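Below is one structure, written out as structure tokens; the observations come after it.
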Amino acid sequence: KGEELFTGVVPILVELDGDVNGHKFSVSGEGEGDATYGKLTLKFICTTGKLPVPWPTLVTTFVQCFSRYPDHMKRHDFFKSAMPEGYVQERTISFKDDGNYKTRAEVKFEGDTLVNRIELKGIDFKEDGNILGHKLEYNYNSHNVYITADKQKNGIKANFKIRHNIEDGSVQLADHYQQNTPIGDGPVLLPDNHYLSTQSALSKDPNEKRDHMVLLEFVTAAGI
Amino acid sequence: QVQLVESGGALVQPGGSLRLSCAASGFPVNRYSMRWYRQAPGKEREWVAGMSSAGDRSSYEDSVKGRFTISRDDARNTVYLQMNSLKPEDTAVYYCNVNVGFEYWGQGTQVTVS
């Protein structure tokens, strides 16, 4: 059912409203996703000036429905089965020895485009830390997103660790706690334990004058 | 064409010293930060050490501070991990790491401290 909205290239739209340690900001993004390949290409722009935090801290926040689930795992794809009505995605993202983000998002189709609309609140960030200190390198590592079914909420939970490369050669962990809930009341797939294996490359648009990020990502379900 | 290859792993007695090498191909070691991780069986793969791209800063995880030194020879495009005061707790497969568009790992080298 929901899965058939993803047999081809789908336009994507991202919108975020944020507040980190009281600094407010906005971001708009556009691109396309092709779940056949688990492939995503997105470009984001800070519509409110300079970004208060490093672009990479926001990658996970800015569409797991574009994950490639292999044939033998199609029945474990909660993300697509909740479409077109979509889901709510909430996270606590805790940065080791520093602040946290709490985020809330709706992911759903609006006409022929997949839209991800987010609210983010950050607190307790050290003014001289890796985040507000802008000490993260402009790149992104490759991770496993571990998914589990949450029958009580008719959805799923995920847990994972993002490794942010720090300019001084160290690594800043960001622990991700995640909950997804369908928006429609119809049937959804509740999957067995599995994970998503992700790889992301960050780059810049040479002709872009605004503060921005270009993201290329590949996501593939595995573990069954 | 980006490749990393670790070497140097071996059996070593506690207290001993050992040096690991990470040979890099496909990119210049002096244009990218590089890192060592390790993974003991059972446990998760933890970050061990790193050096900035410019070379001006090095960092370590608390449990190896003052015992390990990371360095690099730019000309040989190689990164090293000098280990001293080896503890049996240091037993693990060691990996080096770089991000060049995407993240790359070497295949790892086994260090056994017994």
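Quick note: numbers on chain A are straight from Swiss-Prot, i.e. 3-64, 68-229, in order.
Yeah, the Cβs are placed from backbone N, Cα and C, and that goes for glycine too.
Feature list (source: Swiss-Prot):
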- A:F64 to M: In RSGFP4; increases fluorescence and shifts the major exitation peak to 489-490 nm; when associated with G-65 and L-69 (MUTAGEN)
- A:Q69 to H: In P4; leads to no detectable fluorescence. In mut2.2; shifts fluorescence lifetime from 3.03 to 1.94 ns; when associated with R-30 and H-145. In mut3.3; shifts fluorescence lifetime from 3.03 to 1.88 ns; when associated with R-30; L-46 and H-145 (MUTAGEN)
- A:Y145 to A: In Cerulean; leads to improved quantum yield, a higher extinction coefficient and is 2.5-fold brighter than ECFP; when associated with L-64; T-65; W-66; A-72; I-146; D-148; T-153 and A-163 (MUTAGEN)
- A:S147 to P: Increases fluorescence at warmer temperatures such as 37 degrees Celsius (MUTAGEN)
- A:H148 to D: In Cerulean; leads to improved quantum yield, a higher extinction coefficient and is 2.5-fold brighter than ECFP; when associated with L-64; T-65; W-66; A-72; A-145; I-146; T-153 and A-163 (MUTAGEN)
- A:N198 to I: In mut2.1; shifts fluorescence lifetime from 3.03 to 2.50 ns; when associated with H-145 and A-176 (MUTAGEN)
- A:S202 to F: In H9; increases fluorescence at 395 nm excitation; when associated with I-203 (MUTAGEN)
- A:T203 to H, W or F: Results in significantly red-shifted excitation and emission maxima (MUTAGEN)
- A:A206 to K: Abolishes the tendency to dimerize and leads to monomeric fluorescent proteins (MUTAGEN)
- A:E222 to G: Suppresses the 399 nm excitation peak, leaving only the longer wavelength peak at 475 nm (MUTAGEN)
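Of all Cβ atoms in the protein chains displayed, 23 besides its own lie within 10 Å of the Cβ of A:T203 (mutagenesis position). Of the listed mutagenesis positions, namely A:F64, A:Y145, the sparsest CB environment within 10 A is found at A:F64. Residue density at A:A206 (mutagenesis position): 17 other Cβ atoms are found within 10 A of its Cβ, drawing on all protein chains shown. Chain B has no C-beta under 8 angstroms from the C-beta of any of the mutagenesis positions A:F64, A:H148, A:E222.
Nearest in space to A:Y145 (mutagenesis position), taking C-alpha to C-alpha distance over the mutagenesis positions A:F64, A:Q69, A:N198, A:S202, A:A206, is A:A206. Between the listed mutagenesis positions, namely A:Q69, A:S147, A:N198, A:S202, the fewest other CB atoms within 10 angstroms of a CB are found at A:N198. In the structure shown, the C-beta of A:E222 has more C-beta neighbours within 10 angstroms than that of any other entry among the mutagenesis positions A:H148, A:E222.
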